[PDB]
Protein chains: 2
Amino acid sequence: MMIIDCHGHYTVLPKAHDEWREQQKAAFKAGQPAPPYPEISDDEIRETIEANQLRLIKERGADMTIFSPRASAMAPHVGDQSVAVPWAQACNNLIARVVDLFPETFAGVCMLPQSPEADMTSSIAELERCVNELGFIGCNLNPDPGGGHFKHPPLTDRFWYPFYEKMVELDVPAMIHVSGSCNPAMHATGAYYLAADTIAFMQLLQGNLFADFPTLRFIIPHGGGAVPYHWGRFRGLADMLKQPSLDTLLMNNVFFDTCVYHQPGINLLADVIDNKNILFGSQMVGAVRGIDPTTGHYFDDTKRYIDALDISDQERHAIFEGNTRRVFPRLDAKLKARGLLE
Amino acid sequence: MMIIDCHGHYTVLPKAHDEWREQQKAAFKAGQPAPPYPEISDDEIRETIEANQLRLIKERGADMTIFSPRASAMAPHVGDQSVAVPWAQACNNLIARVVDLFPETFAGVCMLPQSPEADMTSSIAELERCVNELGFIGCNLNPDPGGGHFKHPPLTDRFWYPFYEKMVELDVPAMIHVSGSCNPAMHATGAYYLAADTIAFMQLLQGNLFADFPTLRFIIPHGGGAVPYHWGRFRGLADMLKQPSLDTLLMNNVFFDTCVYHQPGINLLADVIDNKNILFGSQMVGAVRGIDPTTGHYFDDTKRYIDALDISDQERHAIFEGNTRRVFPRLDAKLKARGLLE
Ligand SMILES: O=C(O)C/C(=C/C(=O)C(=O)O)C(=O)O
Ligand SMILES: O=C(O)C/C(=C/C(=O)C(=O)O)C(=O)O
Ligand SMILES: [Zn+2]
Ligand SMILES: [Zn+2]
């Protein structure tokens with residue numbers, strides 16, 4: 001069995017990328033056109049990947065990561081589409097370069113040129129660019145470009161439907177993912193991420209999207225936010241609302257990663273969420289890069305937790321490889337084509 | 001041993017209470033005066049209590065509930081002061097009455113008259129009355145009076161120092177608690193609630209409030225939100241921020257109730273939170289009022305989950321009686337004068 005980390009971002013980047021974004025943001029304020037993008041060097045990228053992800057991958061024993069842009073640096077709220085298209089384009093192009101340099105190790109997933117004041121029309125074009133052109137396999141979907149006030153329609157809205165249709169056309173899932181927090185009242189990677197996970201879940205709970213899009217597949221990170229910890233709570237509200245059971249309404253279409261940075265959380269996730277819904281990931285080099293004083297191992301080396309479970313090979317296969325190949329059909333294919341058959 | 005339920009609102013009310021509130025908002029739109037507040041009978045109060053909470057207190061083996069006005073219905077987001085005050089008293093006076101009519105069973109916690117536009121001015125005044133006049137033992141403190149977009153100072157700000165000083169003086173904890181959400185893309189009791197618990201806790205980990213107010217005690221309900229589920233992540237972020245450990249910084253002053261509506265969630269909280277920091281709670285007759293198809297029993301019969309934990313009798317004593325009598329010294333006091341020692 002492979003070991004496929006379904007959640008991981010290019011977080012430790014070359015100097016000149018983070019340059020142009022800041023100056024890019026800068027010519028928007030000064031009502032200026034932006035300057036040319038720096039032409040990065042192949043081996044500048046190689047360094048960052050070899051020094052970071054590729055090093056931990058090797059030490060932790062993984063096979064590939066599904067790899068998208070730094071999510072905290074997405075920042076759709078800055079500014080309008082003018083800043084956010086060339087900016088998403090720059091970030092995905094880099095994800096594309098990293099796949100080309102290390103295509104045995106990384107599979108492409110794109111962020112969207114979403115902006116508060118716009119619809120999904122450009123995001124559709126970027127997704128078709130990145131799937132049909134650059135060979136990506138899914139996308140990251142920001143349910144709140146405003147940056148920390150959840151001022152957007154639920155995912156059950158028809159605001160998003162034009163986008164779900166193309167997701168269905170291309171056969172790619174979305175990872176529901178928020179970005180940086182310009183809500184001064186909200187820590188991004190401690191509060192904001194975990195809140196948007198639950199809200200999105202509770203949103204779908206309130207509707208029935210997947211009656212409309214039966215093959216639409218979402219991933220909700222961080223082990224679904226606060227959802228498994230409160231699994232019984234969400235089951236009783238399905239009744240309170242007069243809704244179908246969770247297993248029927250959502251859990252053919254919603255999936256949870258394993259970025260829960262301690263054994264008891266991973267224990268609870270496996271106890272309460274069906275094996276088919278659980279995708280391995282750890283987003284290494286992210287929100288918690290330190291050792292855990294209590295376990296002598298890194299907080300984000302989650303594979304250590306899944307290997308601590310008492311689960312079968314059949315279950316263990318599903319978590320590390322199976323679910324993710326079924327959730328990402330385009331990656332399954334590419335792997336079958338290499339003779340890597342499940 | 002004594003079984004005290006630290007989280008409970010008055011959800012099934014005399015009908016005039018509700019008919020009136022709709023008129024006070026009906027008036028307030030029509031720039032109209034409020035209608036006279038309906039005179040309500042002790043029995044119309046007895047009936048709803050006797051028929052609802054007391055019937056379940058009996059069946060469930062609980063000795064007394066810390067009792068405050070209904071959460072979904074505080075609604076500081078409607079609209080200004082001249083609403084929030086009279087509404088705040090009308091509700092808190094109801095609790096005071098319930099405590100009289102049932103003073104071996106209900107101890108009083110008050111809802112403050114917070115409004116989006118207002119500082120902790122009236123709220124400070126509603127705390128003196130309710131603890132000195134009416135004899136309450138603690139308060140509920142809304143971190144997002146705006147009611148849906150977290151547009152308020154963090155619990156670390158000096159804006160709340162005045163009222164924090166009132167709590168310290170009188171000697172009363174605060175349950176952090178948000179109310180009804182006016183935000184479609186977000187559902188009050190299944191999302192807003194959980195997100196507010198997790199934000200407040202992280203707002204605190206980012207700061208050092210208890211350095212200023214070393215006796216200030218909060219209670220974060222729903223089992224701390226996503227926090228114990230993600231506890232390793234929060235311990236990690238403490239190092240990421242160069243912050244003291246969480247017990248040092250927080251867990252002498254911060255506590256969690258046991259409002260986790262299924263066995264596995266209760267299993268975890270007790271695994272990772274210090275027994276000293278866990279307070280038995282249920283919020284019966286609130287968010288999830290039905291039975292659980294998988295157990296036969298109610299989702300919200302939380303005592304059953306504390307019962308099924310393998311934990312010592314001391315440890316059991318703290319959750320049902322010890323910790324909350326230490327967290328509400330005015331309760332601690334009243335019980336000892338009834339002869340009820342620990
Ligand atoms: O940007 C960073 O370094 C932090 C970060 C965190 C996450 O995505 C996550 O915890 O799931 C990211 O955006 O990649
Ligand atoms: O009002 C209602 O019916 C819902 C309700 C919910 C809560 O407080 C909770 O989940 O903790 C209440 O206000 O008691
Ligand atoms: Zn992420
Ligand atoms: Zn409550």
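If you go along the chain as it appears here, the first residue is 1 and each next one adds 1.
Header entry for method reads X-ray crystallography, 1.6 Å.
For all residues, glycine too, the Cβ spot is worked out from N, Cα and C.
Quick look at what Swiss-Prot lists:
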BINDING   A:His7, A:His9, A:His177  Zn(2+) binding site
BINDING   A:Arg70, A:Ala71, A:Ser72, A:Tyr193, A:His222, A:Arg289  substrate binding site
MUTAGEN   A:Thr189 to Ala (Swiss-Prot position 190)  2.4-fold reduction in catalytic rate
MUTAGEN   A:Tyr193 to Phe (Swiss-Prot position 194)  7.8-fold reduction in catalytic rate
MUTAGEN   A:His222 to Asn (Swiss-Prot position 223)  91-fold reduction in catalytic rate. 30-fold decrease in affinity for the substrate KCH
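What surrounds the Zn(2+) site, by Cβ distance within 8 Å of the Cβ centroid and not counting A:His7, A:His9, A:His177, is the set A:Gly8, A:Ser68, A:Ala71, A:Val109, A:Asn140, A:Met175, A:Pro221, A:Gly281, A:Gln283, A:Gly286 from the same chain. Taking 8 Å as the upper bound (exclusive) on CB-CB distance to chain B, the recorded positions A:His7, A:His177, A:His222, A:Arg289 give A:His222, A:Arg289 in sequence order. Neighbour count (other Cβ atoms within 10 Å of the Cβ, all protein chains): 18 for A:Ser72 (substrate binding site). When the binding-site residues A:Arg70, A:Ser72, A:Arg289 are ranked by how far their Cα is from the Cα of A:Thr189 (mutagenesis position), A:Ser72 comes first. Taken residue by residue with DSSP, A:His222 (mutagenesis position) is part of a helix.
In the three-state DSSP classification, A:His177 (Zn(2+) binding site) falls within coil. A:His222 (mutagenesis position) has A:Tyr193 nearby among the recorded positions A:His9, A:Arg70, A:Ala71, A:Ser72, A:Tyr193, A:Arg289, counting only those with a Cα within 10 angstroms of its own Cα. A simple Cβ count within 10 Å picks out one of the binding-site residues A:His9, A:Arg70 as the most packed, and that one is A:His9. Residues A:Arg70, A:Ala71, A:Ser72, A:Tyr193, A:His222, A:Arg289, recorded as binding substrate, reach a greatest CA to CA spacing of 17 Å. The recorded positions listed here (A:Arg70, A:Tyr193, A:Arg289) include A:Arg70 as those with a Cα within 10 A of the Cα of A:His9 (Zn(2+) binding site). Counting in whole angstrom, A:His7 (Zn(2+) binding site) lies 11 from A:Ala71 (substrate binding site) by their C-alpha atoms. A:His177 (Zn(2+) binding site) sits 7 Å from A:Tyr193 (mutagenesis position), taking the CA atoms of both as reference points.
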